[PDB]
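Asks: My questions will all concern the structure given below.
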Amino acid sequence: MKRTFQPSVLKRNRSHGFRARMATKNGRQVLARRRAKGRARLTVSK
Amino acid sequence: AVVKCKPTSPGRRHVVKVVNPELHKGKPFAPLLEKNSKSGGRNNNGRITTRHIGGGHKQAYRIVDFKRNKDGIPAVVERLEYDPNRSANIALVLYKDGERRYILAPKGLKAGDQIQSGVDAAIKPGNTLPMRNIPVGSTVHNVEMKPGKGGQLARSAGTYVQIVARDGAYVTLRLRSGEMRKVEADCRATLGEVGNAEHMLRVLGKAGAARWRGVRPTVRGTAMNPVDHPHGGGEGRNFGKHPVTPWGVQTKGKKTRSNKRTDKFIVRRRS
RNA sequence: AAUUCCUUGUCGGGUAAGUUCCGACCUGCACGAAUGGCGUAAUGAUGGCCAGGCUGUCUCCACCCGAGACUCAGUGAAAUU
RNA sequence: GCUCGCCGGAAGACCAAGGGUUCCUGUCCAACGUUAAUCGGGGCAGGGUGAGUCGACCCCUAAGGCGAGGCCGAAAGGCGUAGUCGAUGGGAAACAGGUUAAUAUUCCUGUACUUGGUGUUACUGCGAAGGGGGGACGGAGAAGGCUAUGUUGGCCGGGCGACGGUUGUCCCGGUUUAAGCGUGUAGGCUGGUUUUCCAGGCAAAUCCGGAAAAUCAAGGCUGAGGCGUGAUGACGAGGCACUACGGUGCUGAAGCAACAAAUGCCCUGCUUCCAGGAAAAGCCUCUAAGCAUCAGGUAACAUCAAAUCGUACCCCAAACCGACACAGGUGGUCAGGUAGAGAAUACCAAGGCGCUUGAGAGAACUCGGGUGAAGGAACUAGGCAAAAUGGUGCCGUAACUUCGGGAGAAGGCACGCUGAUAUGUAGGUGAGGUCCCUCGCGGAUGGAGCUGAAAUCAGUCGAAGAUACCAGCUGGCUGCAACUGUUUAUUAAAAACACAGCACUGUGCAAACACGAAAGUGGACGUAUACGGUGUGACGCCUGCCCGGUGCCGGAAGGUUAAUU
RNA sequence: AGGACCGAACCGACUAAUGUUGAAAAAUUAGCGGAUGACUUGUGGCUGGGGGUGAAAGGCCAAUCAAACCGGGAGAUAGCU
């Protein structure tokens, strides 16, 4: 049975990467919230 | 010619083909080719704006010269080639100066025919002249709505326009739709009709034939649901309301022309 | 009748016996002509019906070969209360 | 270690994606492993990934993304030009052998190749963000020529048999060798060369395109494979000295031919069809502005450079996606033998495995199977399930029909083995020899050798010869839908949806219409033989009556009627 | 030639049994349909919630769909338990 998650590094970075977040105002707000919360990993970059 | 396929299997029983042996059985003219990526009926927003579009065979655009501004230079028809981007055929014409161009193929055009454009051109099929010099009552195609803008009317497989009258700076035309419209007596037009009149006689014969053209299936509307279409659902088949498009417009006689900038050039509408 | 309530309508066919099926009748509760009418070769993992063959489907179960069930050693759950 | 069993178009081998040390060695057995565990993809420590040629990076672009100015929008922001990104595509070059406990086209040996920088010599028109060529492209089909590869023979080495026979027409094994370079073959495409002129290619052009003459018929391009060389090498079954019985030095025979043959190669070819089949750069040419006893260009030689990152291991699975060491899912490449039409199926090779609780017993009952007296659908909502049919050739085959079908209708007959025809036939392949020739990978003749159906006749064994696996039940009447298709992922595959066809209706282009506060975009680089919407639903015969109601399309006299005044 | 025929790969999911605290939050086994096309598949891209997409089932939009998910208004309101 094919499941929902089919990993692909290129798609992962293009969809939720650090540069993708910085590309839009809303994405930059996501980083601000995560930074305020003190998240060790801001994005899925690596 | 029109040929009917033998019923060797379902899907071929009702197929009617239009075969033209005169068409070039080779690759087109590369310099005049261009890329034509399909859209699927989606605009730059990514939304489907026109339904029932998608798929079909890959096609390469042919740069057809609808302006015919090469005046005074005779051209000779080299061959007629199939054009996937339009119902009509096209002709590759070689000008006497060594230039090649694509033009819509008129009715009585064939390889070796000579065509010319300009005010002094002869009144023969395939020649393009301003309608001022065209005798009244002639049959023309590839008509120009504005001087120098390029042909825009009567470009289909077997369509044509008839010049009815010339009143000063304007000429009244009878379009294939039956409309009586007037345009400036400086627009260019090509003598004769478009020469693929058999195009209307083809029968696709099967669903897959339409899919080759890039036409996706049409869902009626009376059988989807109340949420998707006004025609809605109901237990069984009911359809107890006036026929209406999606988005709620009647479309069974209701007119939708609301230009008001034109209609000074319209004499009679149609019918 | 994918439509007929009365209804298993009536008659005929098929069966020893047919509320189904097939062919007629017309008293169409409440068919009907592009929310199409009537036909239609071919096609269908489509609905109904009847035959030949076939058989443990059955009269009516019998035996047999394997995996569990059972016993021994090791590991070791669950719903409920 | 010896047997047995299982997969073998994988349950073998190599990768991508993904994972991220699971790889190798030593060591440990608490926990983890559905049991034990000395073992492990577990713990701990150490060791392992070597590139000018493989990949990435890089150069080029597709869909698409972003987007200087710009246009638009309360703000946020949207769209988009010039541009710049973006592979799943295009673009220079390495092969064989050997080697590690673990890497190799990366190391080693042997033998090659590509693109650049610089230098010297010689000859020289060089120059682009421009022009042209090229790159450059579909489906199906048909062969022909080949190779991978296989079989047999020959050759070389070995063997003479646990039980009758086995010195022969006997048994086992081996018989392997690349890129590169040279040759330019089967075969494919195109008539060459020279001169003059030209409203064409944003300007120019010797280039491309076009026109007019003359002169020759042989020019050029592309092209698998073969052959030669590479190779007096490497590899090589097995020997002989070392030999901690873990393994190394040295040596090492034959290494040919025939036949069969691909889904791979020639082939981005050829033929044919309609649905008419990317872009850009590298590359080859052309000149412009410019630069000319320079600079640059071409050729030869020499020299230097080719960085950086990835390279372990799994990759149809115990390492990826499924919470699991989960009967699930997961793209590409390789494709042996016998039988077979076959990548089906059966048994096997190479190789890999017996699926991480076993040991006994031989109750009911459940599950998965085998057989069955007599009857043969009496079962049941229903022939559900099961049984049955099943191959090839030949004969034969109804109503109906849109003349294609129905049809493999139905039904019937023959199938093994041996011998002969014929010490192996028809056919295929094709050596030697002879002859010819523009003396070549040539043509003719020639038929050795090899390969090899099918059919007939005769004989013969069994209950049974399409013996296993594999492999249509068939016929009659009828409803619905024309048909192939599509659908409720996870109780509905249908008569529902699509459908070709048909009709109505809208739509003269800045189209209707749709997405958008807008710009704009789709429709469409289309133009009424077009496009949107609606209903019907192949085809055949047809589609009657009603405009009062509602809607839509027209109407001009009157009545009523908003803001405003 | 063919949305042609038989039939593997491949893509589907008509029937039956088993399984139903399953090996599996839809699978296995034996049969079954398509299998040159309206086919199928890899990689990447686009369409965003009253919106998308939909050969149209109210289907699908991350095991969730007659209005996804996450956070917030929020300790919504609950004459009801």
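The residue numbers of chain B are those assigned by Swiss-Prot, with the residues present covering 2-272 sequentially.
The deposited model was determined using electron microscopy, 2.3 Å.
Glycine residues also receive a Cβ, built from the backbone N, Cα and C atoms like all the rest.
As annotated in Swiss-Prot:
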{"type": "MUTAGEN", "residues": "B:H230 to Q", "note": "Loss of peptidyltransferase activity in reconstituted ribosomes. No change in rRNA binding or assembly into ribosomes"}
Asks: Could you list the residues of the same chain, at least six apart in sequence, whose Cβ is under 8 A from the Cβ of B:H230 (mutagenesis position)?
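Replies: In sequence order, B:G222, B:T223, B:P247 meet the Cβ cut-off.
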Asks: With H, G and I counted as helix, E and B as strand and the rest as coil, say where DSSP puts B:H230 (mutagenesis position).
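Replies: Once the DSSP labels are grouped into three classes, B:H230 (mutagenesis position) ends up as coil.
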